[PDB]
Number of protein chains: 6
Amino acid sequence: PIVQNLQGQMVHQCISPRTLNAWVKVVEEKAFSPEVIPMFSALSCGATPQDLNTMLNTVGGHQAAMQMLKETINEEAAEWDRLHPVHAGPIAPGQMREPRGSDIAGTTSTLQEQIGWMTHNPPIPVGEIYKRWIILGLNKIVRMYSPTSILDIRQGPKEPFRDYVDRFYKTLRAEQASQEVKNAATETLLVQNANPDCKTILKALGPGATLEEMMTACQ
Amino acid sequence: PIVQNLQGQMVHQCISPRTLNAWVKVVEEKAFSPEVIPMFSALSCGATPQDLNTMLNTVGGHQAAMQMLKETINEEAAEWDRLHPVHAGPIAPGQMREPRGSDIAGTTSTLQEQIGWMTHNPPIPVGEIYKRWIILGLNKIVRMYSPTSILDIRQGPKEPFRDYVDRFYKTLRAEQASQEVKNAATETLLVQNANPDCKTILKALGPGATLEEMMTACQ
Amino acid sequence: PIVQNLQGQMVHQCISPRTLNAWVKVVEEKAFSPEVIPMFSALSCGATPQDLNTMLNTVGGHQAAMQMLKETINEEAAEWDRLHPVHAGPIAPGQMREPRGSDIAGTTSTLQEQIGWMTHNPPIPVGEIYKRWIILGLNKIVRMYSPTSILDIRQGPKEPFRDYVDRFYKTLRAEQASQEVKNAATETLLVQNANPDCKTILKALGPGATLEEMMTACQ
Amino acid sequence: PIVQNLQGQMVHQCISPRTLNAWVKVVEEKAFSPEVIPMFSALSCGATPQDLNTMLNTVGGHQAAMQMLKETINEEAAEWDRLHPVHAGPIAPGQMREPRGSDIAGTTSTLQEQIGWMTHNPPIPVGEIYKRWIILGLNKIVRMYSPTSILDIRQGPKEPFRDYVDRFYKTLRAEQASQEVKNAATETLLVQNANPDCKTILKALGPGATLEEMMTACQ
Amino acid sequence: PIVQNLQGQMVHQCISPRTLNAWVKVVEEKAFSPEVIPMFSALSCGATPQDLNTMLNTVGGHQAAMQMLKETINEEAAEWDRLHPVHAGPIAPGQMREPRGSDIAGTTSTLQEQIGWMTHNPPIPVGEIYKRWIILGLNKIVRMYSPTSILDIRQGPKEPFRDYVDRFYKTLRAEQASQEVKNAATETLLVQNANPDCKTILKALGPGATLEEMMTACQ
Amino acid sequence: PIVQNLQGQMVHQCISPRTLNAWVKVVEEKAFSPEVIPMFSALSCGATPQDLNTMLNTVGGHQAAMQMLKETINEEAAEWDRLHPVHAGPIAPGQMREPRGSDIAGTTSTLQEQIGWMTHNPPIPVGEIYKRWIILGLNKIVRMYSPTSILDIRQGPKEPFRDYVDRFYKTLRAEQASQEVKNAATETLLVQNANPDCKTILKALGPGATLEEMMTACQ
Ligand SMILES: O=c1[nH]ccn1Cc1ccccc1
Ligand SMILES: O=c1[nH]ccn1Cc1ccccc1
Ligand SMILES: O=c1[nH]ccn1Cc1ccccc1
Ligand SMILES: O=c1[nH]ccn1Cc1ccccc1
Ligand SMILES: O=c1[nH]ccn1Cc1ccccc1
Ligand SMILES: O=c1[nH]ccn1Cc1ccccc1
């Protein structure tokens, strides 16, 4: 990653064994559970494109997902090259060349080039641009691997309302519902999918009920 | 988080794998036991709003709780915007814009904006303001998930008084009794809920008994 | 805690996940075994009152003990306020206010106030004063939870003398015998409580015997 | 490894116990799974030739692989000496000698010589040159230890298409297919090797199908 | 402990959770095996008397040993006070007082006094003096807890000579034989205590045999 | 160990709990497997003679080996004293004395003397000289504890050639064959010791076969 030292210069530091192991272990334990993505984002704080490729490449399983992710990165790289075409022919001696999509993705750029871009005044944030592409790809993977439609999350007859709501919102998160839909589902599908006893209690609360109020009501 | 370096400047540092893992593991092991909240506060020392969202978003279960927490944050954001309305229209070039509730909560502000506020002379402490909102939300969750009324904590006939007192005060903590009530319960409900043999001994001590004296008495 | 940096200034640093976890785990594993107290003291090296409250508040069990500890802290705070009454009415602008007992205990003081006191020339050591109160409280808890009187530690007929002496001094430590009594018990209760075969051997050594000499004698 | 300090000088630092243990443990757990190679590359960030030999030499098993790796290094060293012959006879007093292949590989050079080369202005990057040779050798080992031809990865009749695609691309990675072949296999061998029900669905999609679209289709 | 910072000043740093836990765990796992003493010495590198008392006091078991250790420390403190008597009556204002035996042992001195002594030009090395006393005490404990005389370590009839030699020298180490005796036992008791078949082979080697040669001979 | 600080001075730092524990654990898990020696070398990076004795002394088992190691160190110390005799009689006031073999081995020198030598301009590298002696001793131990002659490593009739080659080269490493012999064994003993089916295939390859080619051939 790129970090600041005591002279006030942002400098390269090696990715730590602790970071490398944390990422491989969260993928081993959680696969493409939605909460893996904020973990990836946080473990890749300050990452160069080299560091992002290290993290993705240290994953041993899930090679279907990793091939889909490469396809997404290639789509984003291709859109970058459409928006930001680069001069053909020789670099000005000693000067910074403009990054292409494959430079951002770390496959045609050196670590030295990456550092040069990320530490330019002002930064050309190739690490942050590439991380955006990767997270776009990972979100597609999370949606693909979501096992269950929200339509099939219904409260069991002896299922505590809290356990049902946990399943419901775990499902909406993987299915990648907007916050607007998560906020609004409280006075639609969450009530419809409740068991008869709880649905009667929720129906009676009226509209405008907070989730806290609905959970209190069906305790 | 924001930390101080050797030039005397408060600077951004990445959230550590150790911090990320500590928080996910305490939620896995303890759920919304009351002691999770001081742990959250301490693990989020120096946190930006980005870091607070990372910690909450890395939680995989408990999505009912996480949706209630978003509802609380939205209520606090809305009260902030009532107290501190911001100018519409263009930012003064190169100058700091005033934060809105959604900027404090990290959903409409950049990490660079957050750093700018938190390191301003004097600080606009968006991390501390947002942490207050989050802890307000988490305290509601702790109360909601408290399984047992204090009225139902009664000393078993062969239950050591110490084990009963541990249950009693564990319950009052989750039910979120004020310190005044915790202090005063020693000469009310704690005696009433004691078994006959201990209640007789405590009744005789008189008023003014310390908890230490009551625990000694029923040893 | 408060630590020194490279300019020679004592500065605040966040409590570490390693410290937080060490303390919660020693309380989980050892409860109020006497050796928990030196561990608390060492894990709280440099602690602000905020940090001491974090450590105590991260404990999930033992709420009888934690309520007794609050009662002790309140007694010490009340004695502080007797010795060191503070001016009522407005703070001199920009100047340091004098701490009250509740400021020392971290319930009515800010982290900024605490730092101000602890880093004043010369320090007003609110962290060390509060730690003294807490350790006074924890020592009461250790004594309360000591399960066995020293009168009931007697050497079994096939019990190795060393195993008996370990039980004896483990008991005296929890019962909170002075060093004078621990030193002097070697030529009283330790011999009286020994089995017949060892008591005969120890009786014959004469007075003045070192513990090493008594342990050699009954090997 | 070579790291930068506060004066702006790249300096030697000891290889950490954490790095040493991480590498030995990944070889113990994963052997020559392809993902071991990016892990080796990342754990050896900044490595001197001495550090690379330490990492390889701390491996206890797999001595067939380690002997093949030495053979590869010797081939690369021999090609280096062809491209970059060095002066015979005495070093200019106090001056830097040119590295030979065995100096790059750390067997005939001192740590001091290695540091001298790696910190020269401009660097003679003996650590990076040697790491290239080692990774060339390790890639041969990965290919040798790949247990299964891609021709024998075929979707079972009740095998979820995703599990088949994971096996397929895990196999292509170990067999060390180019990215061009991995990209193009989606509209050849991946369909041919699918079960009848999925092959019918994929045959119908037409050409141009993304992996995401094929995986959606056979969900 | 006392460590050096960047201004070139030896400064106090808190004992680390890692150090505290390492020591408690080695005593839990190894008790008073001789190898515990070099571990104590190394874990207490740079220790103040306060830090040495922390380490000893964090031990929960072995209170017979810990009482013997206090007796040894008191003997050494008493000899210090014989060699180095201190002036009675008032300290020169702002000046360093001379340490007494109980100051060296940390029971009558403050951490500030200890730092003052250890960082004086030239140091009054109270940490190193106290560590010497403690190690003297711990060596007595190791000897006391040694279970077996060297006279009773004899090679079994089907016992590999190497396993016998390991037992022999493990025993001599706990019994606290000088290096002179360990060196010389190779051509006395080690041969006498060998089984008949090995004793015949060793008898024939002649005098002057290295341990390596004796171990080769009886392989 | 000796490390560099920010003023550009090589300074003493305490051996870390992580280093101490890593070494004791590798000896517990691997004994005198050959790969323990590069691990010792790497864990002792920068070590003073004091640190090397700490590491060897923290080993609890293997006291036959540790006594042989002392014998080797004494032989090397004696050869040092032959090559580098030191002046008898008084040190020049305030000046550096020349090290004797026992000073290099840390038994008659202080840590301060060791630091003085290792940080002299130019260094008298007592840590590196002593580490050489120790590794010479440890290599003898590895050879002594090697359980099996290379003559007895023969490919089983259903043993995969790769598993046989792993045994063969694991054995040559412990028996401490030169690299020349390891390189040349590929076209001698490795073929002779192969099973009939593989020997026929290898016999036919001709001379000049790489290990990779032989392993491919007998796959
Ligand atoms: O190296 C890796 N692992 C996952 C993605 N990448 C970068 C990449 C992107 C696109 C095609 C090929 C390689
Ligand atoms: O990102 C997260 N996780 C939990 C809360 N937040 C911030 C937030 C607040 C309110 C609505 C939407 C998002
Ligand atoms: O916060 C905590 N946990 C244990 C003690 N304290 C401080 C305190 C002291 C007294 C009353 C109320 C609170
Ligand atoms: O020391 C090691 N372990 C694996 C490779 N190397 C360096 C080397 C290269 C070639 C021949 C001999 C030694
Ligand atoms: O505090 C501890 N634990 C073990 C020794 N010490 C210091 C000490 C020495 C002698 C008498 C009393 C106390
Ligand atoms: O202290 C230790 N442990 C193993 C070797 N050494 C140093 C030494 C060398 C020779 C004789 C005596 C002691």
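Numbering of chain A is taken from Swiss-Prot, so the residues present carry the numbers 133-351, in order.
How was it done? The header gives X-ray crystallography, 1.6 Å.
Quick reminder: no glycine exception, Cβ is built from N, Cα and C everywhere.
For reference, Swiss-Prot has these:
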MUTAGEN   A:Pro166 to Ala  Loss of infectivity
MUTAGEN   A:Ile169 to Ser  Loss of infectivity
MUTAGEN   A:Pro170 to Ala  Retains infectivity
MUTAGEN   A:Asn206 to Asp  Loss of binding to CPSF6. Does not affect binding to NUP153. Retains infectivity to non-dividing cells
MUTAGEN   A:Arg305 to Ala  Does not bind FG repeats of human NUP153. Loss of infectivity
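Known features from Swiss-Prot, placed on the structure.
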| residue | record | contacts (Cβ under 8 Å, 6+ apart) |
| --- | --- | --- |
| A:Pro166 | mutagenesis position | A:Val274, A:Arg305, A:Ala306, A:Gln308 |
| A:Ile169 | mutagenesis position | A:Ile267, A:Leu270, A:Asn271, A:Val274 |
| A:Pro170 | mutagenesis position | none |
| A:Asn206 | mutagenesis position | none |
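Only A:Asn206 of the mutagenesis positions listed as A:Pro166, A:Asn206, A:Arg305 bring a Cβ under 6 Å of any atom of ligand 1; the order follows the sequence.
Every protein chain considered, the tally of other Cβ atoms within 10 Å of the Cβ of A:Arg305 (mutagenesis position) stands at 20.
A:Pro166 (mutagenesis position) falls within neither a helix nor a strand when secondary structure is assigned with DSSP, and so counts as coil.
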